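Student: Here's a structure for you.
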Amino acid sequence: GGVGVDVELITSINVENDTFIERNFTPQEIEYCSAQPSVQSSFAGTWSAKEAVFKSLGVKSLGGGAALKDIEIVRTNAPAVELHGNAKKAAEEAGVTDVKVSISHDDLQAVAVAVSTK
Amino acid sequence: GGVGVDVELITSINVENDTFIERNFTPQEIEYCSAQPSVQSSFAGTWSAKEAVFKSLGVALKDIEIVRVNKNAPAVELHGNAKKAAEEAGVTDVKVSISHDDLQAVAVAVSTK
Amino acid sequence: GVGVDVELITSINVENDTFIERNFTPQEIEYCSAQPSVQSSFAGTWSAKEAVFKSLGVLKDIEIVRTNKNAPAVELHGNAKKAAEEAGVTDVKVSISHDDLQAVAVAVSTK
């Protein structure tokens, strides 16, 4: 048992800002979002997924200038969560054996829901 | 394990477009939505449910049927390719929940194997 | 069991003392009142209660315990609690989110 939800306004992601993007998204993530019909929506969705996933872990919370590059969404095909660094340790350290995530958006906002297994 | 989410703008469903409705909704689905206070919201909700459900399987949407009765959780009933690919993935059950406000509808589904 | 609920932030009238006090526990009310956006907070807890009820498959009965830096916990009472045991529901988890427009909550129940 673990569940997480995250909703983001599409305009919360500034795509121009290379520093922020590259800082928070893995290369496979950035390449995926860039290839989408709406790049900004795509980043907003992946961002929601990262947040939703972290929430489903239920761990010592995060915060600026903490980064979410740890939590990777691999959309290669249903999404896949792959954890790294602290994210990964704290997940094993909580007994979390798997995380699943789904993502959606419309014109207004993006939503992501994650469920964790322990 | 399996989760799906889908969000739709209420105005993505044109209730007037008989072709589209008839192509994507089963007769009982159509009857249910039609009997609701807000028909367009109802269709947008059932549509989100179908999308969410398909996503939770991890594999036209008339195959995925949502059987709703107000005051009782919706039920998912799969058909055709939807059904095969679900058994073919080991999916033993799918649950769905639906909601909307003035702006949009959201649905979340979880699948079991 | 799964439940989702989405609410417009403005669906909660904080000036409606009757509704607030009828639907939220004192802990709940105290929590929401201490937040940066009180109305968003109430809208979020409200979505959670609704989401949780849906996941049971069967609202002051359904209480959401919130403290910052932590995931919410569901604690059931009264009829809510009986009907949950009476359904074999062994645990309920909930997550909450909002933006400027609306709040969303998703709950999953165990049997």
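We number chain C the same way Swiss-Prot does; the residues here are 1768-1825, 1834-1886, in that order.
Just so it is clear, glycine is given a Cβ too, placed from its N, Cα and C backbone atoms.
Copied straight from Swiss-Prot:
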BINDING   C:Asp1772, C:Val1773, C:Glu1774, C:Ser1872, C:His1873  Mg(2+) binding site
MUTAGEN   C:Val1769 to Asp  Does not affect oligomerization; when associated with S-1771 and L-1773 or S-1771; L-1773; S-1879 and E-1881
MUTAGEN   C:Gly1770 to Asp  Loss of transferase activity
MUTAGEN   C:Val1771 to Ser  Does not affect oligomerization but lacks transferase activity; when associated with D-1769 and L-1773 or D-1769; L-1773; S-1879 and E-1881
MUTAGEN   C:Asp1772 to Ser  Loss of transferase activity; when associated with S-1774
MUTAGEN   C:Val1773 to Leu  Does not affect oligomerization but lacks transferase activity; when associated with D-1769 and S-1771 or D-1769; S-1771; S-1879 and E-1881
MUTAGEN   C:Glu1774 to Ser  Loss of transferase activity; when associated with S-1772
MUTAGEN   C:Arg1841 to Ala  Loss off transferase activity
MUTAGEN   C:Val1879 to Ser  Does not affect oligomerization but lacks transferase activity; when associated with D-1769; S-1771; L-1773 and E-1881
MUTAGEN   C:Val1881 to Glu  Does not affect oligomerization but lacks transferase activity; when associated with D-1769; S-1771; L-1773 and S-1879
Student: Out of the recorded positions C:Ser1872, C:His1873, C:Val1881, give me the one sitting nearest to C:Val1771 (mutagenesis position) by CA distance.
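Tutor: Going through C:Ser1872, C:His1873, C:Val1881 one by one, the closest to C:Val1771 (mutagenesis position) is C:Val1881.
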Student: Among the recorded positions C:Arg1841, C:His1873, C:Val1881, whose Cα is within 10 A of the Cα of C:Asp1772 (mutagenesis position)?
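Tutor: So the list is C:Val1881.
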Student: Looking at the recorded positions listed here (C:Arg1841, C:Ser1872, C:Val1879, C:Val1881), whose Cα lies nearest to that of C:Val1769 (mutagenesis position)?
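Tutor: That would be C:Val1881, the closest of C:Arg1841, C:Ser1872, C:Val1879, C:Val1881 to C:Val1769 (mutagenesis position).
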Student: Out of C:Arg1841, C:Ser1872, C:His1873, which recorded positions come under 8 Å of chain B, measuring Cβ to Cβ?
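Tutor: Listed in sequence order, the recorded positions near chain B come to none.
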Student: When a 10 Å sphere is centred on the Cβ of C:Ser1872 (Mg(2+) binding site), how many other Cβ atoms does it contain?
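Tutor: A count of 24.
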Student: Please tell me which one of the recorded positions listed here (C:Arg1841, C:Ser1872, C:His1873, C:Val1881) sits closest to C:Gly1770 (mutagenesis position), measuring Cα to Cα?
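Tutor: In terms of Cα distance, C:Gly1770 (mutagenesis position) lies closest to C:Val1881.
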Student: Rounded to the nearest angstrom, how far is the Cα of C:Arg1841 (mutagenesis position) from the Cα of C:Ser1872 (Mg(2+) binding site)?
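Tutor: Distance (Cα to Cα, whole Å): 13 Å.
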Student: Taking chain A as the partner, extract the recorded positions from C:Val1769, C:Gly1770, C:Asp1772, C:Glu1774, C:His1873, C:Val1879 whose Cβ is under 8 Å from a partner Cβ; order them by sequence and answer 'none' if none remain.
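Tutor: Qualifying residues, whose Cβ lies under 8 Å from chain A: C:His1873, C:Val1879.
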